[PDB]
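The structure appears below as structure tokens.
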Amino acid sequence: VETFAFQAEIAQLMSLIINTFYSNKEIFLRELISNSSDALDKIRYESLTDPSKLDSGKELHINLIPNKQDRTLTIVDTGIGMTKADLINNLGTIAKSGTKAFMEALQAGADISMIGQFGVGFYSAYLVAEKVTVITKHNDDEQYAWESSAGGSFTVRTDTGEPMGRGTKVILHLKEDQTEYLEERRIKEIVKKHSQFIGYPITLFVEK
Ligand SMILES: Oc1ccc(-c2n[nH]c(=S)n2-c2ccccc2F)c(O)c1
């Protein structure tokens, strides 16, 4: 298990997300689905010139998995996935300059819902999650588990769990007062409102 410090700007962004009073929390789902959609476009694009890039799985989809017992909402995609370097590098983002453009916009009059326009939408997961686990598999690397409960640090370890083939799994360990995001009708309403034009099938799993 390797422990890393977030760059100062990212720690500030996460602290801003966690501590600012902002009721429109549901936007986290749109932001994670949009990242999944970009990762899927990336593997589809590479597959246009190299069909063997899809040897790790031909299905290009997004699964939403609520688990009331574990109090987790999992977003799974079969996108390009991430290497260890991408994971350490703010999960494939330009998060340092992205955070500065975002925080400058917030001072000007913008709101937290515009986070995705600054390429740091992943961090909106902390509007609803106390802990985020990212399981990822890229064709050019091994399977890794990224994890952070914020607090200025994140961990990275080789994942010896269930192999995924290729893609990313975002496990949101929801805050006690954010369990509405495990309800079928609430997830369905959010998907329909903010993600109606995503070019991949979005499957909302049901529970026992
Ligand atoms: O919630 C996420 C977060 C990241 C990924 C991901 N996997 N591979 C690549 S590239 N991305 C990616 C997407 C958008 C911006 C930056 C990125 F690094 C994902 O599939 C889901």
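Here chain A follows Swiss-Prot, giving residues 17-224 in order.
This entry, so its header tells us, was determined using X-ray crystallography, 2.0 Å.
Every residue, even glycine, has its Cβ placed from backbone N, Cα and C.
Listed in Swiss-Prot:
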MUTAGEN   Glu47 to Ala  Strong ATP-binding. Strong interaction with HSF1, HIF1A, ERBB2, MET, KEAP1 and RHOBTB2. No effect on interaction with TSC1
MUTAGEN   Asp93 to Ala  Impaired ATP-binding. Strong interaction with HIF1A, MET, KEAP1 and RHOBTB2. Loss of interaction with HSF1 and ERBB2. Los of interaction with TSC1
MUTAGEN   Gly97 to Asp  Abolishes ATPase activity
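Spacing of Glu47 (mutagenesis position) relative to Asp93 (mutagenesis position) is 13 Å (Cα to Cα, whole number).
Sorting the mutagenesis positions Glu47, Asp93 by the number of other Cβ atoms within 10 Å puts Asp93 first. Reduced to three states, the DSSP call for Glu47 (mutagenesis position) is helix.
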